[PDB]
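To start, the structure under review is shown below, and the notes come after it.
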Amino acid sequence: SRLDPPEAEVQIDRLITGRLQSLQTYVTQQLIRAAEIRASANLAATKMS
Amino acid sequence: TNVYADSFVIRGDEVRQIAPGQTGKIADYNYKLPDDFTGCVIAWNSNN
């Protein structure tokens, strides 16, 4: 609301790059943690079997 | 593919309003360039 199309565009581009970096770091770190969880889940299924 | 040469006049000030998104009364009501503009702007001198 405070900004007009041109610099609203550039600032929102900086902010969406920042949020994309944050969400991509979240997704990649959660993929790593999901690989850890999947290794633990394969271990759990191995113990179950 | 195709070339359109827009032609109009504006004061010495508010010439920066001839730009994609740049606000102003002329840009708000008279002539608004698209945000994804592609071309050259030539504000060649007309004091005469």
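Residues displayed in chain B correspond, in order, to Swiss-Prot positions 393-440.
Placement of Cβ uses the backbone N, Cα and C atoms for every residue, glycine included.
Quoted from Swiss-Prot, the note on natural variant B:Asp405 to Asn is: In strain: Omicron/BA.2, Omicron/BA.2.12.1, Omicron/BA.2.75, Omicron/BA.4, Omicron/BA.5, Omicron/BQ.1.1, Omicron/XBB.1.5, Omicron/EG.5.1; complete loss of interaction with host integrins. All protein chains shown were included, and the count of other CB atoms within 10 Å of the CB of B:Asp405 (variant position) stands at 8.
Record note (Swiss-Prot) on the natural variant B:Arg408 to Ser: In strain: Omicron/BA.2, Omicron/BA.2.12.1, Omicron/BA.2.75, Omicron/BA.4, Omicron/BA.5, Omicron/BQ.1.1, Omicron/XBB.1.5, Omicron/EG.5.1. Neighbour density for B:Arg408 (variant position): within 10 A of its CB lie 11 other CB atoms from the protein chains shown.
Its own atom aside, the Cβ of B:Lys417 (variant position) has 9 Cβ atoms within 10 angstroms in the protein chains shown. B:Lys417 to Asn appears in Swiss-Prot as a natural variant; the accompanying note says: In strain: Beta/B.1.351, Omicron/BA.1, Omicron/BA.2, Omicron/BA.2.12.1, Omicron/BA.2.75, Omicron/BA.4, Omicron/BA.5, Omicron/BQ.1.1, Omicron/XBB.1.5, Omicron/EG.5.1; May enhance affinity to human ACE2 receptor.
Under the heading of natural variants, Swiss-Prot lists B:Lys417 to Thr and annotates it as follows: In strain: Gamma/P.1. Look at B:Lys417 (variant position): DSSP puts it in a helix.
In the three-state DSSP scheme, B:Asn440 (variant position) is classed as coil. Annotation for B:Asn440 (variant position): no spatial neighbours, criterion Cβ-Cβ under 8 Å with sequence separation of six or more. B:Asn440 to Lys appears in Swiss-Prot as a natural variant; the accompanying note says: In strain: Omicron/BA.1, Omicron/BA.2, Omicron/BA.2.12.1, Omicron/BA.2.75, Omicron/BA.4, Omicron/BA.5, Omicron/BQ.1.1, Omicron/XBB.1.5, Omicron/EG.5.1.
In this structure, the CA atom of B:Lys417 (variant position) is 12 Å away from the CA atom of B:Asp405 (variant position).
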